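The structure under discussion appears below in the form of structure tokens.
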Amino acid sequence: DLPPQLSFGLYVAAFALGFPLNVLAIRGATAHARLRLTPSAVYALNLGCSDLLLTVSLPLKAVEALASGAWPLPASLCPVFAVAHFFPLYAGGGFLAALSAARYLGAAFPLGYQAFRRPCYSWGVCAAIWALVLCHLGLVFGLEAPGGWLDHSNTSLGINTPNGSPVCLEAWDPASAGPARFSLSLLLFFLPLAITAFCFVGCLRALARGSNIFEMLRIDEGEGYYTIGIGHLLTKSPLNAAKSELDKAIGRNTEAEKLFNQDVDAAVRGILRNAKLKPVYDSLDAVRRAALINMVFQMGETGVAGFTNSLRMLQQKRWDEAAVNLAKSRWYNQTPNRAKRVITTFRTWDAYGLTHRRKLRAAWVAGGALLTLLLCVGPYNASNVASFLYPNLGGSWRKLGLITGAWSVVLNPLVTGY
Ligand SMILES: C[C@H](C(=O)O)[C@H](c1ccc2c(c1)O[C@@H](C1CCN([C@@H](C)c3cc(F)ccc3OC(F)(F)F)CC1)CC2)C1CC1
Ligand SMILES: Cc1cc(OCCCS(C)(=O)=O)cc(C)c1-c1cccc(COc2cc3c(cn2)[C@H]2[C@@H](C3)[C@@H]2C(=O)O)c1
């Protein structure tokens with residue numbers, strides 16, 4: 001049991017909210033792809049376009065719920081309501097799976113994806129999304145649905161006539177309506193749901209994997225012997241011999257954090273070894289200790305002990321006087337864009353950006369994308385299972401199911417726009 005006073009009230013309250021925010025969502029992705037041509041902007045704009053398709057179909061579904069299931073527009077427009085309503089209920093999953101995928105790929109693998117990704121590639125995914133759902137629905141509609149080349153009946157296209165008024169699709173024969181709705185859910189929903197979830201997982205795991213000083217030395221650097229990783233020197237002799245030296249160190253054939261961490265873990269043992277630096281490190285900031293390891297990697301324990309006047313000014317807890325003595329040095333003149341970033345960081349992470357926030361925002365797009373699929377689309381998609389397995393259950397479940405599914409239009413743009 002579901003009263004029409006409530007069903008109409010839910011379908012119009014979701015339309016009054018869905019329509020403008022989607023207009024804000026579309027405008028947002030158009031403005032941000034003009035300024036940069038972002039890969040997930042295509043997903044956000046394409047999600048908005050499909051979302052609004054459902055939004056303008058809500059009044060007709062509100063009037064349908066009013067006329068109590070009965071179809072109130074002519075029979076020649078029901079295959080156009082079906083395509084406008086049920087396409088975004090399945091489509092949304094494919095976009096939020098690629099949108100959340102784009103967010104994860106640039107969270108876990110930022111230097112690889114940035115080089116890989118381009119706009120046209122992302123249009124390719126949506127182009128395959130539009131086609132897939134339009135064909136899966138199209139074929140299931142052109143065959144199984146009442147009024148196709150399978151049902152030899154006088155009843156119009158997608159129209160069922162019970163004594164009463166003609167109803168569009170909802171009055172479908174339970175024996176055939178079940179299996180046709182189950183294949184749509186099984187294929188077009190559980191698989192895009194898995195990627196979104198696995199991406200949200202990966203985004204959480206990209207948060208715990210970062211290291212403040214790595215990002216500080218990634219910006220700083222990036223014999224002249226050919227090697228791999230963030231300064232993790234391979235060998236002095238040339239390449240098949242250098243290859244397995246990297247392969248046996250990680251396990252995988254032919255990540256740089258584990259090799260930087262091990263490199264730094266031993267680099268601290270070198271600072272302790274050099275007695276002229278050891279007291280200074282032990283009295284310094286956790287923040288300022290990383291500004292010293294920056295110079296240690298750059299010059300060595302020789303050059304670090306050489307600047308004795310400035311290091312003593314660091315032991316004496318005087319940052320401003322040491323930074324001036326450091327501003328007039330052979331190192332400052334040698335490396336001009338790196339020196340100053342260490343000097344300002346010694347005196348005061350502010351001087352260094354940029355990765356925490358992007359790994360955090362991307363963990364929140366795929367995080368919200370997971371819950372909009374489990375709170376909007378989800379309950380609906382779960383009824384195409386429960387009604388399929390247990391045929392005794394009434395339309396009261398699916399009516400609320402198609403109601404939560406319709407509240408996708410309000411929830412989905414909030415995910416992308418936060
Ligand atoms: C991030 C990359 C970029 O942007 O540049 C992009 C990429 C990489 C991985 C994934 C990327 C997209 O989309 C995810 C999608 C792909 C489209 N699938 C659809 C088409 C789908 C497949 C099914 F088997 C069943 C239902 C489906 O749902 C539907 F509703 F859309 F139909 C949803 C997952 C999976 C992971 C690369 C250019 C290719
Ligand atoms: C196949 C077809 C034929 C057609 O016209 C045939 C020519 C008309 S005539 C014979 O009068 O000349 C018009 C359209 C829009 C379509 C068409 C194309 C793409 C998608 C669709 C919409 O399909 C669907 C499919 C399902 C639903 C809704 N719409 C309900 C079921 C399964 C899903 C669900 O409840 O989960 C329909």
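Our numbering is plain: 1 for the first residue shown, then up by one each step along the chain.
We read in the header that X-ray crystallography, 3.2 Å was used to get this structure.
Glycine too: its Cβ is placed from the backbone N, Cα and C atoms.
A helical conformation is recorded for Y11 (mutagenesis position) in the three-state DSSP classification. Under a cutoff of 8 A between CB atoms, and with a sequence separation of 6+ in the same chain, the neighbours of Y11 (mutagenesis position) are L58, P59, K61, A62, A65, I403, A406. According to Swiss-Prot, the mutagenesis experiment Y11 to A (Swiss-Prot position 12) carries the annotation: Reduces cell surface expression and response to linolenic acid and synthetic agonists.
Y43 to F (Swiss-Prot position 44) appears in Swiss-Prot as a published mutagenesis result, with the remark: Reduces response to synthetic agonists. According to DSSP, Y43 (mutagenesis position) sits within a helical segment.
Among the mutagenesis entries in Swiss-Prot is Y90 to A (Swiss-Prot position 91), noted as: Reduces response to linolenic acid. Reduces response to synthetic agonists. Listed in sequence order, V133, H136, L137, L184, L188, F189 are the same-chain residues at least 6 apart in sequence whose CB falls under 8 Å from the CB of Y90 (mutagenesis position).
Record note (Swiss-Prot) on the mutagenesis of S122 to A (Swiss-Prot position 123): Reduces response to synthetic agonists. DSSP gives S122 (mutagenesis position) a helix state.
Candidate mutagenesis positions: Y11, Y43, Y90, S122. Those with a Cβ under 6 Å from ligand 1, in sequence order, are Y90, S122. Looking at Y43, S122, the mutagenesis positions in this record, the fewest other C-beta atoms within 10 angstroms of the C-beta turn up around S122. With 7 residues not built between them, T254 and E255 place their Cα atoms 12 angstrom from each other. Cα separation, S122 (mutagenesis position) to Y43 (mutagenesis position), rounded: 7 Å.
Unmodelled segment: 9 residues between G222 and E223, spanning 17 Å (Cα to Cα, whole number).
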